[PDB]
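As structure tokens, the structure follows; a few thoughts come after it.
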Amino acid sequence: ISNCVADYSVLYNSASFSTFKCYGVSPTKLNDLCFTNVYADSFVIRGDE
Amino acid sequence: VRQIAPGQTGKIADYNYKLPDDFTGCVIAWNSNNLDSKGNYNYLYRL
């Protein structure tokens, strides 16, 4: 992901999701920062895993 | 049910019901599908 305007609040407010955990950052601050070397991983696993 | 906690995002916690950070008290939950089912359209929330 590169050279763009990201609006994470749509993602975390409009919850289609069951897990949303951020790690070295808080979800509230994500619309205030700028980012470097953004990447997205994606796969499918079992529910217990 | 995740969002009823101190310091948490979502839009239950952001648009509907917000706990403070210095919260003293308890939070109790239990599922109620036998009493809250059919097609039930009597439970609104804000978007």
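Chain A uses Swiss-Prot numbers throughout; the residues present, in order, are 358-406.
Including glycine, each Cβ sits where the backbone N, Cα and C put it.
Record note (Swiss-Prot), natural variant A:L368 to I: In strain: Omicron/XBB.1.5, Omicron/EG.5.1. The unchanged residue is displayed. The Cβ of A:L368 (variant position) has 14 neighbouring Cβ atoms from other residues within 10 Å, across all protein chains displayed.
In the three-state DSSP reading, A:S371 (variant position) counts as coil. There are 10 other Cβ atoms within 10 Å of the Cβ belonging to A:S371 (variant position). One natural variant catalogued in Swiss-Prot, A:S371 to F, is accompanied by this note: In strain: Omicron/BA.2, Omicron/BA.2.12.1, Omicron/BA.2.75, Omicron/BA.4, Omicron/BA.5, Omicron/BQ.1.1, Omicron/XBB.1.5, Omicron/EG.5.1.
One natural variant named in Swiss-Prot is A:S371 to L, and its note says In strain: Omicron/BA.1.
Record note (Swiss-Prot) on the natural variant A:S373 to P: In strain: Omicron/BA.1, Omicron/BA.2, Omicron/BA.2.12.1, Omicron/BA.2.75, Omicron/BA.4, Omicron/BA.5, Omicron/BQ.1.1, Omicron/XBB.1.5, Omicron/EG.5.1. Annotation for A:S373 (variant position): no same-chain Cβ neighbours under 8 Å separated by at least 6 residues are found.
Quoting Swiss-Prot on the natural variant A:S375 to F: In strain: Omicron/BA.1, Omicron/BA.2, Omicron/BA.2.12.1, Omicron/BA.2.75, Omicron/BA.4, Omicron/BA.5, Omicron/BQ.1.1, Omicron/XBB.1.5, Omicron/EG.5.1. Cβ-based neighbour count (10 Å, all protein chains) for A:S375 (variant position) stands at 7.
Per Swiss-Prot, natural variant A:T376 to A is noted as: In strain: Omicron/BA.2, Omicron/BA.2.12.1, Omicron/BA.4, Omicron/BA.5, Omicron/BQ.1.1, Omicron/XBB.1.5, Omicron/EG.5.1. DSSP assigns A:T376 (variant position) to coil in the three-state reduction, placing it in neither a helix nor a strand.
DSSP assigns A:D405 (variant position) to coil, not to a helix or a strand. Quoting Swiss-Prot on the natural variant A:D405 to N: In strain: Omicron/BA.2, Omicron/BA.2.12.1, Omicron/BA.2.75, Omicron/BA.4, Omicron/BA.5, Omicron/BQ.1.1, Omicron/XBB.1.5, Omicron/EG.5.1; complete loss of interaction with host integrins.
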Length of the line joining the Cα atoms of A:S371 (variant position) and A:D405 (variant position), in Å: 24
